[PDB]
Amino acid sequence: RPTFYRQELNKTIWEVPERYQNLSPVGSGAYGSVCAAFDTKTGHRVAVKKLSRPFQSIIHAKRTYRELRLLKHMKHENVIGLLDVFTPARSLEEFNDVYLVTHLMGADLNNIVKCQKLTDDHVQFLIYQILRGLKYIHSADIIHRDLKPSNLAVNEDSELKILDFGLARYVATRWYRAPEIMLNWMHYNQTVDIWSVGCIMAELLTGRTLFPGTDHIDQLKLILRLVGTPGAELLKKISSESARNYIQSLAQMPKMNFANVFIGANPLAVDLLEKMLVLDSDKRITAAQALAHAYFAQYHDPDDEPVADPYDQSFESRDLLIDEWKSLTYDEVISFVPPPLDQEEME
Ligand SMILES: Nc1nccc(-c2c(-c3ccc(F)cc3)ncn2C2CCNCC2)n1
Ligand SMILES: CCNC(=N)NC[C@H]1[C@@H]2C[C@H]3C[C@@H](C2)C[C@@H]1C3
Ligand SMILES: [Ca+2]
Ligand SMILES: [Ca+2]
Ligand SMILES: [Ca+2]
Ligand SMILES: [Ca+2]
Ligand SMILES: [Cl-]
């Protein structure tokens, strides 16, 4: 059995195996807070997330199970996955704390673009990696729904991983959210995340936020100025009569030619943005299709753009008692198998 030690971090006690040393806070994550650490077993740097009150309510308990199940399933170089999961509890009866461990990523995407005019080749690499991660999660019927620069972890070499996907069943930015999500439209698909990629890519190319709306109405008006007024077919998706009447009442605006908006950008980048930033979600390019776009020609490699194993989400439709979610979560902690340190081979 491993020996644990206690340390106060972010004003609360963390209890971790002695394997993990030099814990230092690196910010909050979804439903928890994160510390960087040194893994003395492998000499690797890791990030340890302590979930906040994982079993306080049925909402917390199911979200704890959801996150652990998802992260145990994700095995892709552009998606956050698990090196370890632990609890100081010796039994289910004692079980009240869950810690998740992944490879340390020092920054988020806001740290990459803030003080650096990115080259086009570098933007290609960043967006390529997002799309590769999205192809993988979407292939398991998992959608992010709130993709944004602060949900993209990046290391010192610009390697990127998607995180905080598949969650949520504090005031957040809405500047990157798909219109169908921001406005609660009745049905949507995986391409909500592609809208977000378009917003991110636009900002990496120009250094400016594409749609910096002050509220949901101002954000919609900014979007429509770029993409033009939608047809009546799009109203089909909106439940609220007041919202439909409002949108319908707006003066007709033509779509802008993106070449006149992103002056000086690679024409292939402009073409890709035109395919991502479409209001018709059935018309939006998918992640897999975007990976084949000529903008990524120097990075694209079909042998290294894998899909996910099938993911059983049947638990999502079930209402269970708190102790049932807790026991299921405990089972998943105990059954976790750490991956090999080296899981890759030369092409
Ligand atoms: N520094 C770093 N490195 C990797 C991941 C994270 C991380 C996690 C997280 C998720 C699962 C897990 F098992 C361990 C940690 N959740 C939020 N963050 C963020 C902390 C600050 N914003 C950027 C990443 N932070
Ligand atoms: C922070 C800087 N970003 C912006 N001012 N974005 C809004 C503009 C862009 C999106 C719509 C079409 C064009 C291009 C004109 C506006 C509205
Ligand atoms: Ca390759
Ligand atoms: Ca490597
Ligand atoms: Ca290897
Ligand atoms: Ca090959
Ligand atoms: Cl599974």
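Here chain A follows Swiss-Prot for its numbers: 5-173, 182-359, in order, are the residues you see.
Just so it is clear, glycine is given a Cβ too, placed from its N, Cα and C backbone atoms.
The active site, proton acceptor annotation in Swiss-Prot covers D168. In sequence order, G33, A34, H148, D150, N155 are the residues of the chain that are 6 or more apart from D168 (active site, proton acceptor) and have a CB within less than 8 Å of its CB.
In sequence order, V38 are the residues of the chain that are 6 or more apart from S32 (ATP binding site) and have a CB within less than 8 Å of its CB. Feature annotation from Swiss-Prot assigns ATP binding site to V30, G31, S32, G33, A34, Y35, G36, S37, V38, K53; the stated evidence is sequence analysis.
Mutagenesis annotation in Swiss-Prot: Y182 to F, described as Phosphorylation blocked; the structure shown retains the original residue. All chains included, 3 other C-beta atoms sit within 10 angstroms of the C-beta of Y182 (mutagenesis position).
For the pair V30 (ATP binding site) and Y182 (mutagenesis position), the C-alpha distance works out to 18 angstrom. On the backbone, the CA of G36 (ATP binding site) and the CA of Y182 (mutagenesis position) stand 13 Å apart. Highlighted here would be the recorded positions (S32, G36, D168) whose C-beta falls below 6 Å from ligand 1, but none qualifies. Of the residues the record lists as binding ATP, namely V30, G31, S32, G33, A34, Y35, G36, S37, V38, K53, the two whose Cα atoms sit farthest apart are 14 Å from each other.
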